[PDB]
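Undergrad: Below you will find the structure I want to go over with you.
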2 protein chains.
Amino acid sequence: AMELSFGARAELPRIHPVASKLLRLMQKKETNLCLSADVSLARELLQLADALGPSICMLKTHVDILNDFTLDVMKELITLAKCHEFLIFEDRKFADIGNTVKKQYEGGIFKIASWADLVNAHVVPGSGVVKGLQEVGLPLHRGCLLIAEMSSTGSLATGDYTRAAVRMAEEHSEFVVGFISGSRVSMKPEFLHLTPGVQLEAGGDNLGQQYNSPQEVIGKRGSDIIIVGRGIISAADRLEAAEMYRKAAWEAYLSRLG
Amino acid sequence: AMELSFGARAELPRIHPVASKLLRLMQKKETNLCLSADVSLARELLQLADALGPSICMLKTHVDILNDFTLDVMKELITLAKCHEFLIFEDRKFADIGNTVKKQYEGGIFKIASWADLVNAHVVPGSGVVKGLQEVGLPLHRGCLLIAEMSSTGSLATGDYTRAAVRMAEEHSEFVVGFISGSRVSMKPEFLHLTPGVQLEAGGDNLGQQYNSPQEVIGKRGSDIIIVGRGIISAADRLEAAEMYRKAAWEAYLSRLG
Ligand SMILES: O=c1ccn([C@@H]2O[C@H](COP(=O)(O)O)[C@@H](O)[C@H]2O)c(=O)[nH]1
Ligand SMILES: O=c1ccn([C@@H]2O[C@H](COP(=O)(O)O)[C@@H](O)[C@H]2O)c(=O)[nH]1
């Protein structure tokens with residue numbers, strides 16, 4: 001295929017409204033940066049969302065790490081998402097049978113479906129995992145990302161595992177909008193590719209995380225969006241760091257567009 | 001080779017303390033039944049744990065489906081666990097990079113490590129998932145189960161994936177006490193095998209769950225413990241249903257012991 005812009009893909013025929021909403025704000029704001037807001041305090045989550053909101057297309061959460069979660073916190077996050085124009089991605093990694101994951105998505109204390117635009121799923125259980133999430137997510141106009149590859153050393157999400165992930169996406173394109181992957185895994189331009197394991201300096205952490213640059217992941221490997229946690233969160237000035245990552249990911253996307 | 005009793009297995013030189021405690025109470029109470037307590041209310045959770053405690057070796061939770069979770073509820077559950085003698089297994093299925101899963105296990109609202117004897121992890125991220133959990137579990141004297149196979153249709157946890165799970169468990173035996181699997185996957189008697197997707201009658205559900213009988217799973221496939229949810233919970237008489245499952249699983253274990 002030849003390279004389409006985020007704006008062209010927003011306008012496509014088969015595109016999920018969520019993905020379309022995302023691709024438009026990306027074009028509008030010149031950002032393909034997803035902030036991984038891996039903090040344990042609501043006040044910090046909310047201050048990051050507000051400060052960095054203009055710089056990001058998406059805020060990714062791990063609600064189960066928030067020491068002071070309440071649905072009111074999520075209400076305030078929604079208000080910031082609407083105000084600054086970004087989607088909320090809860091990185092819950094649903095990975096159970098369909099009958100269980102539907103309850104874990106709809107219910108409990110988190111009520112994830114009520115506030116998350118996007119969630120993700122591991123494909124290891126078979127397509128039941130997507131079917132269960134769909135029953136809840138479809139009417140709510142939510143979307144789902146399938147984990148086709150992981151960034152960590154020893155990752156088993158390779159080969160036929162990755163190919164099964166892409167098939168599963170194709171079979172459920174009414175609800176699945178794309179992939180968590182280290183590179184482009186599907187040529188279909190309606191699918192989003194989001195890549196974690198990103199820092200300016202290629203490298204890793206002490207527990208198997210691997211990092212590659214925005215230029216590599218977006219430019220060479222053809223992914224759409226970078227997911228960045230520690231590369232931003234650990235900085236003294238998280239706004240400056242966010243801006244650095246945004247320009248890098250954006251300029252890398254412009255480059256491959258030609 | 002020659003099958004050892006649960007009582008003898010509990011005394012093996014390399015046995016993990018949590019596995020030893022469980023094997024002891026299984027032999028004492030003549031139960032290799034784990035109740036899957038898939039309910040949405042604390043009261044239902046506590047009611048089932050009390051009513052069925054005598055029949056079970058283990059209660060498996062999904063605390064993220066509890067509408068009214070609080071840590072006090074867990075305190076109470078533990079009192080029941082200590083009174084009736086069963087372990088608590090939170091079926092969280094950790095499946096993220098090591099840096100993330102340690103926070104998910106220790107922290108947030110659920111504080112899983114503060115009350116769960118056992119948790120489980122998917123192996124797809126590589127062994128960094130176990131190394132992260134260990135940082136939290138080992139100080140708290142906890143154990144972990146690796147998901148080597150799944151019960152659901154289209155499961156990708158097969159062949160080399162399954163073998164990678166077994167290797168990973170062998171290499172982290174200070175923390176990993178066994179497997180979620182549909183059959184015996186390790187020949188080392190220090191490892192436990194727990195099998196979900198169990199009902200007396202043939203079948204499945206509308207979202208990819210598949211059922212096999214206790215005699216099939218324990219007797220022919222050589223697993224140790226049956227995990228049963230709806231097979232008990234949906235029955236009119238849960239005390240009778242729990243007893244039927246216990247007696248099925250236990251006699252199947254005795255037969256294989258010869
Ligand atoms: O394959 C994956 C999938 C998800 N994440 C998530 O993306 C973020 C990476 O953060 P950092 O390593 O950039 O701090 C974390 O929240 C992590 O859970 C990965 O790192 N790799
Ligand atoms: O491979 C697996 C792993 C876990 N479970 C869990 O075991 C229970 C099965 O319940 P039921 O089908 O017996 O009601 C559920 O809590 C489900 O999440 C499975 O069914 N299959």
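Residue positions begin at 1 at the first shown residue.
Placed from the backbone N, Cα and C atoms, the Cβ positions cover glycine too.
Sequence annotations record features per position, and here Swiss-Prot assigns UMP binding site to A:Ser36, A:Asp38, A:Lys60, A:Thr61, A:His62, A:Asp96, A:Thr100, A:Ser151, A:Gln209, A:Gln210, A:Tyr211, A:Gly229, A:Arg230 based on experimental evidence. Here the residue is the original one, while Swiss-Prot reports the published mutagenesis A:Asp91 to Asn (Swiss-Prot position 312) with the comment Loss of OMPdecase activity. Annotated active site, for OMPdecase activity per Swiss-Prot: A:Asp91, A:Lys93, A:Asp96, in sequence order.
Mind mapping these onto the model and telling me what they sit next to?
TA: Other C-beta atoms found within 10 angstroms of the C-beta of A:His62 (UMP binding site) number 22, with every protein chain shown included.
Using a 10 Å radius centred on the Cβ of A:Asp91 (mutagenesis position) and all shown protein chains, the other Cβ atoms total 24.
According to DSSP, A:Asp91 (mutagenesis position) is assigned to a strand segment.
All chains included, 27 other C-beta atoms sit within 10 angstroms of the C-beta of A:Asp96 (active site, for OMPdecase activity). Classification of A:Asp96 (active site, for OMPdecase activity) by DSSP places it in coil, neither helical nor stranded.
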Undergrad: Enumerate in sequence order the recorded positions A:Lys60, A:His62, A:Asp91, A:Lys93, A:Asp96, A:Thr100 whose Cβ-atom distance to ligand 2 is under 6 angstroms.
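TA: Going through A:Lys60, A:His62, A:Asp91, A:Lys93, A:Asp96, A:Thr100 in sequence order, those close to ligand 2 turn out to be A:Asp96, A:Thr100.
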Undergrad: Compared by Cα position, which of the recorded positions A:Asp91, A:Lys93, A:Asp96 is the closest one to A:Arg230 (UMP binding site)?
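TA: That would be A:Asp91, nearest by Cα distance.
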Undergrad: Within the set A:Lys93, A:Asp96, A:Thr100, A:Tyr211, A:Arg230, which recorded positions show a CB-to-ligand 1 distance under 6 A?
TA: A:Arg230
Undergrad: Quick check: in three-state DSSP terms, what is A:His62 (UMP binding site)?
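TA: DSSP assigns A:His62 (UMP binding site) to coil.
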Undergrad: Check A:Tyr211 (UMP binding site) against DSSP and tell me helix, strand or coil, would you?
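TA: DSSP call for A:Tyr211 (UMP binding site): strand.
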Undergrad: Determine, to the nearest whole angstrom, how far the Cα atom of A:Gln209 (UMP binding site) is from the Cα atom of A:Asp91 (mutagenesis position).
TA: 16
Undergrad: List which of the recorded positions A:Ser36, A:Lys60, A:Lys93, A:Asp96, A:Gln209, A:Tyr211 have a Cβ under 8 Å from any Cβ of chain B, in sequence order, or say none.
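TA: Listed recorded positions meeting the cut-off: A:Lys93, A:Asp96, A:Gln209.
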Undergrad: Pick from A:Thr100, A:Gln209: which of these binding-site residues has the biggest number of other Cβ atoms within 10 Å of its Cβ?
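TA: In terms of Cβ crowding, the pick is A:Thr100.
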